[PDB]
Amino acid sequence: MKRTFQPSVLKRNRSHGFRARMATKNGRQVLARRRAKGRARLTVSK
Amino acid sequence: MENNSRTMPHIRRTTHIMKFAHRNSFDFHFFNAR
Amino acid sequence: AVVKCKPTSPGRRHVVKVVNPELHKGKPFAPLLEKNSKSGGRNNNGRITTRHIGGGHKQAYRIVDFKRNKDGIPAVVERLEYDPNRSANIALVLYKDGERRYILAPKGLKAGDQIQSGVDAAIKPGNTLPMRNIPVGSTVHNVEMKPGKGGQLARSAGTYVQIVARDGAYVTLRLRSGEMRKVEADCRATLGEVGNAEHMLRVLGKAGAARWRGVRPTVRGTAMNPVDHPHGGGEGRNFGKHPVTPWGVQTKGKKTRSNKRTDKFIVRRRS
RNA sequence: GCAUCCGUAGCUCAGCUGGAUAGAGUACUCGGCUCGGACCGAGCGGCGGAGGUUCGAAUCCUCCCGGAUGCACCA
RNA sequence: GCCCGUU
RNA sequence: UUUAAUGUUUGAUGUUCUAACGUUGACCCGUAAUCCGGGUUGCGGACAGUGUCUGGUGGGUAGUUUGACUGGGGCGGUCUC
RNA sequence: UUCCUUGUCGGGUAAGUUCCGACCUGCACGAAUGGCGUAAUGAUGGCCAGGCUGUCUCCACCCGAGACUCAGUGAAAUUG
RNA sequence: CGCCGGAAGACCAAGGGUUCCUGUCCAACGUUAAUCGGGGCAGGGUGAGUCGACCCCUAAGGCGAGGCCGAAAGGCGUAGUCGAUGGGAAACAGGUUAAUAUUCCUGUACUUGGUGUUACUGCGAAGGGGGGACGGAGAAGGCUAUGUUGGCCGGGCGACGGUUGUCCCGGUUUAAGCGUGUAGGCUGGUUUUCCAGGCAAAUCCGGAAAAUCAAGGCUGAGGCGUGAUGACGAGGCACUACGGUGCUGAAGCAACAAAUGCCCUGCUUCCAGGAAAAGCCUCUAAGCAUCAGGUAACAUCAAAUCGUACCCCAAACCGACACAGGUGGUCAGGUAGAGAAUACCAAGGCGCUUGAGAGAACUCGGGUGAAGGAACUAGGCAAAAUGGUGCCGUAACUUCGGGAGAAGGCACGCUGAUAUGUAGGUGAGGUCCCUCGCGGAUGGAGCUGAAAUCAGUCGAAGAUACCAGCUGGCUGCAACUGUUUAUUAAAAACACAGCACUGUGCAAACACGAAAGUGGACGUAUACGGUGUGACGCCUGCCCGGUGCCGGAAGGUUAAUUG
RNA sequence: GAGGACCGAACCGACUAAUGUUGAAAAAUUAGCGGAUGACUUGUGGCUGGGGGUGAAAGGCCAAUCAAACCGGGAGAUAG
Ligand SMILES: NCCC[C@H](N)C(=O)O
Ligand SMILES: [K+]
Ligand SMILES: [K+]
Ligand SMILES: [K+]
Ligand SMILES: [K+]
Ligand SMILES: [K+]
Ligand SMILES: [K+]
Ligand SMILES: [K+]
Ligand SMILES: [K+]
Ligand SMILES: [K+]
Ligand SMILES: [K+]
Ligand SMILES: [K+]
Ligand SMILES: [K+]
Ligand SMILES: [K+]
Ligand SMILES: [K+]
Ligand SMILES: [K+]
Ligand SMILES: [K+]
Ligand SMILES: [K+]
Ligand SMILES: [K+]
Ligand SMILES: [K+]
Ligand SMILES: [K+]
Ligand SMILES: [K+]
Ligand SMILES: [K+]
Ligand SMILES: [K+]
Ligand SMILES: [K+]
Ligand SMILES: [K+]
Ligand SMILES: [K+]
Ligand SMILES: [K+]
Ligand SMILES: [K+]
Ligand SMILES: [K+]
Ligand SMILES: [K+]
Ligand SMILES: [K+]
Ligand SMILES: [K+]
Ligand SMILES: [Mg+2]
Ligand SMILES: [Mg+2]
Ligand SMILES: [Mg+2]
Ligand SMILES: [Mg+2]
Ligand SMILES: [Mg+2]
Ligand SMILES: [Mg+2]
Ligand SMILES: [Mg+2]
Ligand SMILES: [Mg+2]
Ligand SMILES: [Mg+2]
Ligand SMILES: [Mg+2]
Ligand SMILES: [Mg+2]
Ligand SMILES: [Mg+2]
Ligand SMILES: [Mg+2]
Ligand SMILES: [Mg+2]
Ligand SMILES: [Mg+2]
Ligand SMILES: [Mg+2]
Ligand SMILES: [Mg+2]
Ligand SMILES: [Mg+2]
Ligand SMILES: [Mg+2]
Ligand SMILES: [Mg+2]
Ligand SMILES: [Mg+2]
Ligand SMILES: [Mg+2]
Ligand SMILES: [Mg+2]
Ligand SMILES: [Mg+2]
Ligand SMILES: [Mg+2]
Ligand SMILES: [Mg+2]
Ligand SMILES: [Mg+2]
Ligand SMILES: [Mg+2]
Ligand SMILES: [Mg+2]
Ligand SMILES: [Mg+2]
Ligand SMILES: [Mg+2]
Ligand SMILES: [Mg+2]
Ligand SMILES: [Mg+2]
Ligand SMILES: [Mg+2]
Ligand SMILES: [Mg+2]
Ligand SMILES: [Mg+2]
Ligand SMILES: [Mg+2]
Ligand SMILES: [Mg+2]
Ligand SMILES: [Mg+2]
Ligand SMILES: [Mg+2]
Ligand SMILES: [Mg+2]
Ligand SMILES: [Mg+2]
Ligand SMILES: [Mg+2]
Ligand SMILES: [Mg+2]
Ligand SMILES: [Mg+2]
Ligand SMILES: [Mg+2]
Ligand SMILES: [Mg+2]
Ligand SMILES: [Mg+2]
Ligand SMILES: [Mg+2]
Ligand SMILES: [Mg+2]
Ligand SMILES: [Mg+2]
Ligand SMILES: [Mg+2]
Ligand SMILES: [Mg+2]
Ligand SMILES: [Mg+2]
Ligand SMILES: [Mg+2]
Ligand SMILES: [Mg+2]
Ligand SMILES: [Mg+2]
Ligand SMILES: [Mg+2]
Ligand SMILES: [Mg+2]
Ligand SMILES: [Mg+2]
Ligand SMILES: [Mg+2]
Ligand SMILES: [Mg+2]
Ligand SMILES: [Mg+2]
Ligand SMILES: [Mg+2]
Ligand SMILES: [Mg+2]
Ligand SMILES: [Mg+2]
Ligand SMILES: [Mg+2]
Ligand SMILES: [Mg+2]
Ligand SMILES: [Mg+2]
Ligand SMILES: [Mg+2]
Ligand SMILES: [Mg+2]
Ligand SMILES: [Mg+2]
Ligand SMILES: [Mg+2]
Ligand SMILES: [Mg+2]
Ligand SMILES: [Mg+2]
Ligand SMILES: [Mg+2]
Ligand SMILES: [Mg+2]
Ligand SMILES: [Mg+2]
Ligand SMILES: [Mg+2]
Ligand SMILES: [Mg+2]
Ligand SMILES: [Mg+2]
Ligand SMILES: [Mg+2]
Ligand SMILES: [Mg+2]
Ligand SMILES: [Mg+2]
Ligand SMILES: [Mg+2]
Ligand SMILES: [Mg+2]
Ligand SMILES: [Mg+2]
């Protein structure tokens, strides 16, 4: 039957992509936390 | 939720397996000590 | 003309429709149309602020002249049209210079009638004059509250307002609710009643007919759980409490008017 | 089975004056008005039983009997 | 003001 | 005890006024703009509205309490001398 | 909705705690937290009849997939 | 040999990302073996002015200079700017690679810009107007895709009786563009004069008046001609690494049937009354005026960038798996049939990655059954049974629609005749007329083709398979169609049309928001919110002491304040 | 040629039975079943955020989790 993950690249980038993170103050703190952890992928992007 | 299982990383909620009241064939007539 | 439908199916047994054959069968006048997209009863916070609104047929907005300030120039009524935005019908008029406008269609008004606005117009149904030039006792509609603002009272189908007195700079109006109100005498009004007076005679007949108008179903508060409504709960059908709104304010009798700046205009409240 | 309240004139009900004195309506009886009602004037008619305290009980105790009311739940 | 009935 | 007279006065209600304040009335401009601001005028007008203080109401919402003994708990009874 | 209760009477059955009709003694119905009716409708609750049958008396045989044997691969719950 | 064939075939979007093709390898991966693979390694492969994106334009919505509001963070929103699932220029047929093709090659086309020359000329917008531009249902007519049969052309004369014929097999294909303007749809045309309208202007739109003509214009499938002396073509001949390669090539017409596709964004009808903006056309303002610009012809130049392999109802996507699950669009052959149902087939694609034996109990999925026929069981659960078309016939009750396919019954195949194939449909030739053509009348060849009656005939059975209602009687509840506990409850629960009470005079009540504001509503008491009841019919009695609500102001009590 | 009209595929749903229950599957399959022009169904995009949303109302649903989601922190909460 129909499962919860139905992929769509446009809805992925609009919801959690780089410009979506940079738009708000709380999204820019997500990026600061991930840069401080040293993560190889900051956002979910291309 | 079981978030870092190393033997079964694919599943987080497993109590539908071994707990008898959470299996699909549980019947409430098993609980007749009421 | 009200017609009863024949009971060929259970959803047709109780339908009573109002069918007016003098309406224009055709497309409306396109320069006076605007987009009107639906809300769902939701505000700019995205939250439902009025319940039971949703769906329905697509509708275009007709720009209706509620001001009637084109003074001195006569106008001939072209045809009567259907308006999905209101209970009344609207009329397309043509002024002598070549301007077309939509007005509310009054009672008894046909295609070919002559209307005129202004201070020196005649006392006949369809003309719009200030209320210092209207005889006391007249039946008017589309009444202004402030001068130049546009008509706001007695707009629905079959409604009207009677002019009871004129004392000074004010006139007293008997509103359709039974309320006596003072409005200043420089405000305009249109002679006659609003047309389509058998709009209240129609019966929808079935549940889907209410859904075509964008009315969603009402759930009774006594049919809920206590977490959802004050009336909720019970083992069977229990009520036990005084009837209230979903937010706990007493309905069935408690007054909610709180407006200290408009009380001087109200002579007598409704009863 | 437990808990609570009641047993007063033929009938329906007051009286606990904190213990020292029993009444009301209706019924019934007698006389009158007119043959009988209605009406008028008089009258008669007794604290559920069995012990206990008490100078003394319808009243306060203890038990018995009878009548009502409520409860008898979770398995 | 009220004032029934009579095998 | 009881009243009137003169001089002086605040509180109450009432009546107008405009100049604070309101305007989700009209017009003009910034302006290619149903926002906003300024200007002109009309209608309200010391009301309304808001701040501080205060009486009432307030399961709309919140934090909690709701004893023990007991031939199982509950119900009944008991709790000190 | 009725505890007593399988109330009593009538119908249906050889035999009916259910069903249908009536009675009224309504423990503890009742008028818009509606009363009583009601054609049509319902994967709705109860009851009866015709047809039909391996549902049953009472099982028998047959056709396939497993079970069994050989070769290859090869788990699991549990366990002082 | 078996299975699918409204897919288990073919083409895509989404998503994935090299799984595509060739060579090579078999440790691990593949539920077995593997020489094979969507596995390992190496090489190759995706070619565009026209397809898509990008681009121009907007919807819902997002963000938002100033602004308004908020302890801060921030919230809302104007001008704007983004945002497709919608609108906007243009390409087709054939051939070719192991793997791409409307992209390469061959043939024949089209669109939008820049520049230049010539001829002529009022051009110009952030403004005006038109257009773009829009619902549901239904009906008919004209067509095409496509199919069938005939004719024509090539081949055949049959492993076993017959088969030179009314015999058998195969083929009979051709586009965009350009030209012509038909079935159909809509609309009166032209000229002159004037005007409180379209924020100013306007020769444009709107309005008024007058004259004159009996016609004009717009839209539009298909057909026909050309494109095409080409291309393709059943087959045959010649080589070969036996995979394939090279050359040549006949016929290439007609009739009938026919869509859910096209004409059709039409027509008719109904109420619930059915996007926006640009491209496009047109008008003028400031302005420029031998300029610039506009229009037509011709020449020339430009049309960039990114995607393009492959899978896509699946072993490549979402499900931990090469997992009986889930996943939007497009194409739609034959026989029978009402049909996209169903059965068997075509093109095409597959036999589902463990097999081999045996023929015990028992389990699963089915077939049949003597006599009985619900005796089974909580309960006819499950099975069995009914089943099509035409015609006859059909009760109580009813809101007059229903109930009703009530119930029940009869006919049904094949062959011949009526009639060498009828009624009906289609309609060539010939002839006549004109408007001389895609025209009209007459005419009927050819093709297609039900249904019925009569007679005969075979079987146990003619709706023979697949497919395809069990029926009736009484009663509770809910009027009805709907909705609900994703994963034990589909109901008598929820909703519902209808009814009543109550609030609400517009800066409405109310709701979301410290607020600004927004919804209610571009609505205005025949409207809107809340509450209860629940179609319809007959009705809805008595109680205001208690609690609540509404009204009242005399008196009593009564806060901050004052002192 | 009307209809929340009728029969019935696609499509949407989930009433009954059997199988399965370390399943082929963390809810399916097979055989029947209901709606099937509408209060229908579906693709793409958008909005509503946790004492909040949304709810033809079942405490239903809000990423296999719901009488208060998930993640991190107070945090080694407290545990007669
Ligand atoms: N949101 C879905 C996550 C699925 C995950 N593998 C689980 O077992 O929960
Ligand atoms: K309701
Ligand atoms: K309930
Ligand atoms: K002012
Ligand atoms: K005030
Ligand atoms: K004890
Ligand atoms: K014990
Ligand atoms: K009862
Ligand atoms: K008998
Ligand atoms: K009997
Ligand atoms: K049902
Ligand atoms: K029934
Ligand atoms: K190997
Ligand atoms: K496997
Ligand atoms: K698009
Ligand atoms: K326009
Ligand atoms: K004109
Ligand atoms: K223009
Ligand atoms: K390609
Ligand atoms: K064996
Ligand atoms: K049938
Ligand atoms: K009823
Ligand atoms: K159901
Ligand atoms: K429900
Ligand atoms: K109302
Ligand atoms: K609005
Ligand atoms: K009362
Ligand atoms: K009261
Ligand atoms: K009272
Ligand atoms: K029809
Ligand atoms: K949609
Ligand atoms: K929460
Ligand atoms: K989650
Ligand atoms: Mg995983
Ligand atoms: Mg509502
Ligand atoms: Mg309602
Ligand atoms: Mg409930
Ligand atoms: Mg509550
Ligand atoms: Mg109850
Ligand atoms: Mg004694
Ligand atoms: Mg008597
Ligand atoms: Mg006598
Ligand atoms: Mg004043
Ligand atoms: Mg509380
Ligand atoms: Mg605490
Ligand atoms: Mg205890
Ligand atoms: Mg005890
Ligand atoms: Mg009996
Ligand atoms: Mg009975
Ligand atoms: Mg009741
Ligand atoms: Mg009651
Ligand atoms: Mg009531
Ligand atoms: Mg009843
Ligand atoms: Mg074995
Ligand atoms: Mg073995
Ligand atoms: Mg087959
Ligand atoms: Mg690879
Ligand atoms: Mg390959
Ligand atoms: Mg292997
Ligand atoms: Mg392969
Ligand atoms: Mg490979
Ligand atoms: Mg590899
Ligand atoms: Mg493009
Ligand atoms: Mg904003
Ligand atoms: Mg701060
Ligand atoms: Mg844009
Ligand atoms: Mg390919
Ligand atoms: Mg325009
Ligand atoms: Mg064609
Ligand atoms: Mg030859
Ligand atoms: Mg030959
Ligand atoms: Mg032979
Ligand atoms: Mg625009
Ligand atoms: Mg996948
Ligand atoms: Mg998968
Ligand atoms: Mg996963
Ligand atoms: Mg496999
Ligand atoms: Mg699969
Ligand atoms: Mg599908
Ligand atoms: Mg099929
Ligand atoms: Mg084939
Ligand atoms: Mg066997
Ligand atoms: Mg038998
Ligand atoms: Mg036999
Ligand atoms: Mg037999
Ligand atoms: Mg039996
Ligand atoms: Mg038995
Ligand atoms: Mg059955
Ligand atoms: Mg009968
Ligand atoms: Mg009938
Ligand atoms: Mg009839
Ligand atoms: Mg029949
Ligand atoms: Mg015969
Ligand atoms: Mg019953
Ligand atoms: Mg129902
Ligand atoms: Mg239903
Ligand atoms: Mg459940
Ligand atoms: Mg469930
Ligand atoms: Mg559940
Ligand atoms: Mg179930
Ligand atoms: Mg269920
Ligand atoms: Mg309401
Ligand atoms: Mg109800
Ligand atoms: Mg009542
Ligand atoms: Mg009061
Ligand atoms: Mg229907
Ligand atoms: Mg569902
Ligand atoms: Mg099912
Ligand atoms: Mg099924
Ligand atoms: Mg169905
Ligand atoms: Mg059915
Ligand atoms: Mg159906
Ligand atoms: Mg609908
Ligand atoms: Mg979506
Ligand atoms: Mg509950
Ligand atoms: Mg999760
Ligand atoms: Mg969940
Ligand atoms: Mg909590
Ligand atoms: Mg701490
Ligand atoms: Mg701890």
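Note that chain C is numbered according to Swiss-Prot, with residues 2-272 shown in order.
So this one's electron microscopy, 2.7 Å, going by the header.
From the backbone N, Cα and C atoms, a Cβ is placed for every residue, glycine too.
For C:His230 to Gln, Swiss-Prot lists a mutagenesis experiment annotated as follows: Loss of peptidyltransferase activity in reconstituted ribosomes. No change in rRNA binding or assembly into ribosomes.
Counting every protein chain shown, the Cβ of C:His230 (mutagenesis position) has 19 other Cβ atoms within 10 Å. DSSP classifies C:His230 (mutagenesis position) as coil under the three-state reduction.
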